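K.L.:
Below is one structure. I have some questions about it.
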Amino acid sequence: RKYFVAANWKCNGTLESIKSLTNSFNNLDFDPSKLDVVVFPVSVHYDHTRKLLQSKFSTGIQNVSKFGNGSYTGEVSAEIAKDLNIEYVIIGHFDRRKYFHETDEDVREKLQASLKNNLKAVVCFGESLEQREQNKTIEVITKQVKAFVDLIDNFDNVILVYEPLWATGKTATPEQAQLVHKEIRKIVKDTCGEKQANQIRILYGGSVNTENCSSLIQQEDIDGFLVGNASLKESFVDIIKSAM
Amino acid sequence: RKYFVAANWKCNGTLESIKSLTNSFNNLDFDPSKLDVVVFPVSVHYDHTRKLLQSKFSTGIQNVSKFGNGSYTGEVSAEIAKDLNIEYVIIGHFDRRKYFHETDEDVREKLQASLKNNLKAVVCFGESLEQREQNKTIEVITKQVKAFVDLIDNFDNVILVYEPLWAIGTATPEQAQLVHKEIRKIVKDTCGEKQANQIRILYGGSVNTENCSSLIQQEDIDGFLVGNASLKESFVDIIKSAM
């Protein structure tokens, strides 16, 4: 499995900060055939970000519409992303499930729209603190994954992300994350096949920084990360280095 | 009041179609000091659209976040829009109220964020067929407007849009006018007379080359937020009706 390190900038950035951040990123000499490195800027920052990053960096957007073109003011269709050659989309991120009523059905639909339009999708899921404390981790994750997993038609083109929502004051250990990842891979196996499960990249989408990154990626079933705030720093290159 | 003609492209366009359309738009010689013309492309099309359109055309985005910067994956904050010199935002469009559960509270918060960041806001509202049939037009519009209206400090910078949802699946210009006059009365009694006479109120129902003149002529209709007709080169004729 090819390692996959992603920068989810979330709702952050200015033209000036992106200029200097991309410049520092460009200083990192890495081979894009040996690892995927994907930067997800804000929609309106996409062109700026794409032009400033060297070709070795892949790029994507943080959300995509479940609808095609039409009367959906404020939405970006998968067809539009295709026309702009936007390579990757994030689907089902915690933020969108939490604040924007995004459901498992929405996730399924968004993945389908993406795949129909040759987009690659980074799909997020994970259980809450209440769900973990009630010992429902596997129940919840199985439900969330089975909501979309049968639609994957290429196991390099869809990447899974485990978000430990429960970790609130709590922190997930690499050992705990590894076990969840192992369990996700088995769900993929039971539903899609063994070769398919061995092929699919499963990322850790909890808190990742320069300190913990190596302990996480060195776990057998953790194939990379979807990084939050640490990816807004020049030191993000040291996180990429853990995958090199 | 300065007339205000706006193109809501909604979720439509390719790089090629925008190139062709903006070029035809650029052929229209109008004075931006006398008339406001605003194009609202898809977020990822904004840079493309802004670079192709002559500066006489103002530009904006079709939605803005109710939150500031931070962990709001997929959102565009008012501060990001300001940093990019995005002049206008659409808030509360029917599509977002219908498909994305946007409430009156969301509308208020989005407006507060927009104004704090010196953005100009195009704010949409309007009643359903059921509400109209129940004779609740004024009741519904009063509640929707009062959700946000107290936030307005500069009445050049917030633009109201009446969306006749009851028609969206045929309003006469007079019927539109009557609602617009009621909206202006609501603004007068909540914000003052000077302010109500200042504020632009656009018609956001179905606007085309054939009806635009009859609509703009109405005393309390100050322009349009245009849908499908704004994806065509003949949108220039709609702009001309306000010249």
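All chain A residue numbers match Swiss-Prot; in order, they span 3-169, 172-248.
According to its header, the structure was obtained by X-ray crystallography, 2.0 Å.
Cβ coordinates come from backbone N, Cα and C, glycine included.
Dumping what Swiss-Prot says about this protein:
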type	residues	note
ACT_SITE	A:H95	active site, electrophile
ACT_SITE	A:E165	active site, proton acceptor
MUTAGEN	A:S73 to A	3-fold decrease in substrate affinity; when associated with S-96
MUTAGEN	A:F96 to A	2-fold decrease in substrate affinity
MUTAGEN	A:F96 to Y	5-fold decrease in substrate affinity
MUTAGEN	A:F96 to S	5.5-fold decrease in substrate affinity. 3-fold decrease in substrate affinity; when associated with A-73 or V-167
MUTAGEN	A:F96 to W	3-fold decrease in substrate affinity
MUTAGEN	A:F96 to H	6.7-fold decrease in substrate affinity
MUTAGEN	A:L167 to V	3-fold decrease in substrate affinity; when associated with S-96
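Could you tell me the structural context for the features on the list?
P.N.:
Secondary structure from DSSP puts A:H95 (active site, electrophile) in coil. Counted within 10 Å of its Cβ, the other Cβ atoms near A:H95 (active site, electrophile) come to 28, all protein chains included.
The Cβ neighbour count for A:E165 (active site, proton acceptor), using a 10 Å radius and every protein chain shown, is 21. According to its DSSP assignment, A:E165 (active site, proton acceptor) is coil.
Same-chain residues at least 6 positions away in sequence with a Cβ under 8 Å from that of A:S73 (mutagenesis position) are not found in this chain. Following the DSSP three-state reduction, the secondary structure of A:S73 (mutagenesis position) is coil.
The C-beta environment of A:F96 (mutagenesis position), restricted to residues of the same chain at least 6 apart in sequence and closer than 8 Å, consists of A:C126, A:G128, A:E165, A:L167, A:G209.
Every protein chain shown contributes to the tally, and the Cβ of A:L167 (mutagenesis position) ends up with 21 other Cβ atoms within 10 Å.
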K.L.:
For the recorded positions A:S73, A:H95, A:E165, A:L167, return the ones with C-beta distance to chain B below 8 angstroms, or 'none'.
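P.N.:
Qualifying residues, whose Cβ lies under 8 Å from chain B: A:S73, A:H95.
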